[PDB]
Amino acid sequence: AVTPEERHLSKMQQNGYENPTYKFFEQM
Amino acid sequence: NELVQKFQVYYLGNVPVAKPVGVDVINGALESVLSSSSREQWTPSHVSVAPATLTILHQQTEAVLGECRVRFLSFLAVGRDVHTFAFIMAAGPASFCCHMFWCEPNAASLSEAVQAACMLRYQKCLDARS
């Protein structure tokens, strides 16, 4: 099965991560 | 200051990009920079991950190659090649810059550290303003 390092890599590759701190200040 | 000890990776540089988010945006940026550089041109460096900032420093002179506020980091990702990491900064209100890295054995630890910084930061900001 897929290790912790692996599942998070596929997440990072497939969707990346949108910083909610950016959006938080942005909506203001 | 820093949350974890600096990451020894290669800084591939930074390029302007059109949008604050998207794996397509960062993979376009990565392909462009990789096509116009060779591994010997790459700048060995470490990324210091602090609560409020990411600082990029030359490998052991530790001179500052970039500093970036977490609040203006709009997006991060690992590229289709598992070694590559990028984040997009809102350099200004309508201006985006993509910072790119080559990581060995892969980008997992760096992306994790940077993602963790963003998630910590957001809770701290909600808490401050509540």
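Note that chain A is numbered according to Swiss-Prot, with residues 741-768 shown in order.
Going by what the header records, the deposited coordinates were determined by X-ray crystallography, 2.1 Å.
Cβ atoms here come from the backbone N, Cα and C positions, even for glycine.
Feature annotations, reproduced from Swiss-Prot:
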MUTAGEN   A:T743 to A  Greatly reduces the binding to SHC1 and APBB family members; no effect on NGF-stimulated neurite extension. Loss of phosphorylation by LRRK2
MUTAGEN   A:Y757 to A  Little APP internalization. Reduced amyloid-beta protein 42 secretion
MUTAGEN   A:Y757 to G  Loss of binding to MAPK8IP1, APBA1, APBB1, APPBP2 and SHC1
MUTAGEN   A:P760 to A  Little APP internalization. Reduced amyloid-beta protein 42 secretion
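Sequence features, as recorded in Swiss-Prot, placed on the structure.
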residue: A:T743; record: mutagenesis position; Cβ contacts under 8 Å, 6 or more apart: none
residue: A:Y757; record: mutagenesis position; Cβ contacts under 8 Å, 6 or more apart: none
residue: A:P760; record: mutagenesis position; Cβ contacts under 8 Å, 6 or more apart: none
*For chain B, give the subset of the mutagenesis positions A:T743, A:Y757, A:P760 whose C-beta is less than 8 angstroms from one of that chain's C-beta atoms, in sequence order, otherwise 'none'.*
A:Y757, A:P760
